[PDB]
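**Student:** Mind having a look at this structure? Questions to follow.
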Amino acid sequence: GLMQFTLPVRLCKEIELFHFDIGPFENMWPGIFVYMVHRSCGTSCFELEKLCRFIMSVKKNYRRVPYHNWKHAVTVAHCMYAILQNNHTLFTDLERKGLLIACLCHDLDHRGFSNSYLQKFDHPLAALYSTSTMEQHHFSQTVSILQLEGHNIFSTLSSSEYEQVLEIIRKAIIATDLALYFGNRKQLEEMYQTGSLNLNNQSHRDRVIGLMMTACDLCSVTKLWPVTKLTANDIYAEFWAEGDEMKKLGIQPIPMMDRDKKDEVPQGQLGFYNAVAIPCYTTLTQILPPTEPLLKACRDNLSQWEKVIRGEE
Ligand SMILES: Cc1cccc(Nc2ncc(-c3cccnc3)c3cccnc23)n1
Ligand SMILES: [Mg+2]
Ligand SMILES: [Zn+2]
């Protein structure tokens, strides 16, 4: 009950900042997550015994893939923590509980392959879930772990509160399907500009939470350049493996996934920042002004990729 998690001074301070890197010490990541839950939600919103058992079962169900791994899970949860802490009064108690857990669970049992590859392979999951294939699987895996004995961290919620939080988690995880992001941001952009955006409108909150999930999911583009540059390697290690597997199915992959077209990565990143990341954090900053540091860091990284192209690194 009176058991706080405390971090070393440097982590205690830097964890509050959007550009925090959770570090290479895997065994500190569970504690970093509990620290964030306690400060974001309260020392009381989860039974520590059940939370710790939930965290370790979630960890076990992430795979040893270069990017879509346990470190990504905790990194995405931290970005959500920074958004929630900088927008204290805008989110309900249930939302704060739901979203940190949604972020931790959002890529559960990822194999390092896109929805497109599953469909072209004809993976069983592509028959079970025709769209947002991996994302429906991630939510399914979340519910499965919540239903392990001693793993239901929501046990002390009322029946209606329980249905609400599982609904928040389901929408949040589905929203991490980047195919759904483009239309979601366009709608949010229209609503902000015409002035129809209303956070008391549940369908509008859903859209804003969706964008927050995209923003947290892409947050490797909001780190200091050395973190962004080195994480880029990990995402491209997966892309190139998927490209190899496309060639094994007799299909030329998109250049992004072709390890023979490694030369084209810098220009591929410009496209990604301009088409996905910058628009995402711009719309997020308009809706939630205190998330501006994510947009600023993203612009800095765009400028670093421009310097790579100009041979200045
Ligand atoms: C349209 C297009 C072209 C090329 C690439 C791309 N996808 C991504 N590229 C890079 C990152 C990334 C990760 C970590 C650090 N820095 C960058 C990333 C992260 C998440 C999802 N997608 C991507 N999309
Ligand atoms: Mg995902
Ligand atoms: Zn993710």
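By Swiss-Prot numbering, chain A shows 724-1036, in order.
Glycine residues also receive a Cβ, built from the backbone N, Cα and C atoms like all the rest.
The active site, proton donor annotation in Swiss-Prot covers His791. Feature annotation from Swiss-Prot assigns 3',5'-cyclic GMP binding site to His791, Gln992; the stated evidence is experimental evidence. Feature annotation from Swiss-Prot assigns divalent metal cation 1 binding site to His795, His829, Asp830, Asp940. The divalent metal cation 2 binding site annotation in Swiss-Prot covers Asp830 and is backed by experimental evidence. For the published mutagenesis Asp830 to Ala, Swiss-Prot gives the following note: Loss of activity and of zinc binding. Among the mutagenesis entries in Swiss-Prot is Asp830 to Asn, noted as: Reduces activity 1000-fold.
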**Student:** At a 10 A cut-off on CB-CB distances, which of the recorded positions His791, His829 has the highest count?
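**Tutor:** Of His791, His829, the one with the most crowded Cβ is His829.
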**Student:** How big is the Cα-to-Cα gap, in Å, between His791 (active site, proton donor) and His829 (divalent metal cation 1 binding site)?
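**Tutor:** So the Cα of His829 (divalent metal cation 1 binding site) lies 10 Å away from that of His791 (active site, proton donor).
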**Student:** Can you tell me how many other Cβ atoms are located within 10 Å of the Cβ belonging to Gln992 (3',5'-cyclic GMP binding site)?
**Tutor:** 24
**Student:** Given the recorded positions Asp830, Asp940, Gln992, return the subset with CB under 6 A from an atom of ligand 3, ordered by sequence, or none if empty.
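**Tutor:** Cβ under 6 Å from ligand 3: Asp830, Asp940.
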**Student:** Relative to ligand 2, which of the recorded positions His795, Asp830, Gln992 have a Cβ found under 6 Å from one of its atoms?
**Tutor:** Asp830
**Student:** Cα-Cα separation of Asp940 (divalent metal cation 1 binding site) and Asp830 (mutagenesis position), in Å?
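**Tutor:** That comes out at 10 Å between the alpha carbons.
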**Student:** Whose Cβ, among the recorded positions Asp830, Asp940, has more other Cβ atoms within 10 Å than any of the rest?
**Tutor:** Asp830
**Student:** Measure from the CA atom of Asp830 (mutagenesis position) to the CA atom of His795 (divalent metal cation 1 binding site) and give the result in Å, rounded to a whole number.
**Tutor:** 8
**Student:** Where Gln992 (3',5'-cyclic GMP binding site) and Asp830 (mutagenesis position) are concerned, what is their Cα separation in Å, rounded?
**Tutor:** 22
**Student:** Can you tell me how many other Cβ atoms are located within 10 Å of the Cβ belonging to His795 (divalent metal cation 1 binding site)?
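**Tutor:** Result for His795 (divalent metal cation 1 binding site): 23 other Cβ atoms within 10 Å.
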**Student:** Name them in sequence order: residues not among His795, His829, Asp830, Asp940 whose Cβ is within 8 Å of the mean position of the Cβ atoms defining the divalent metal cation 1 site.
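**Tutor:** Not counting the recorded site residues, we get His791, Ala796, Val799, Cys826, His833, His861, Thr899, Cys939.
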